[PDB]
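Asks: Mind having a look at this structure? Questions to follow.
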Amino acid sequence: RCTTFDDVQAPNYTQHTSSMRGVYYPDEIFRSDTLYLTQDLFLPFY
Amino acid sequence: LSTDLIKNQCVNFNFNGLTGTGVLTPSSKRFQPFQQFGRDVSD
């Protein structure tokens, strides 16, 4: 039974700063001891 | 199909998605459990 709630407050949408997060392994390739330029979907810094 | 693994001999290999000729030998590269294969400093 899908049930709503009585007095849900509106969301706040407050602002914060993501410094260096969201970096992930873009593929399934092992690479060692190297620098590598990717073009993909990333959370940009700050 | 599927065959045995010939090592230390120039063979024509076909892994799951990787083809070519070369010499197969065991190694100590520490793959992560989600890393199917590796690459050199080139491509």
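We're sticking with Swiss-Prot numbering for chain A, so the shown stretch reads 18-63, in order.
The backbone N, Cα and C atoms fix where each Cβ goes, and this holds for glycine too.
These came from Swiss-Prot, pasted as-is:
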{"type": "VARIANT", "residues": "A:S49 to L", "note": "In strain: Isolate GZ50"}
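Show me how these features fit into the structure around them.
Replies: A:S49 (variant position) falls within neither a helix nor a strand when secondary structure is assigned with DSSP, and so counts as coil. A:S49 (variant position): 10 other CB atoms within 10 A of its CB, across all protein chains.
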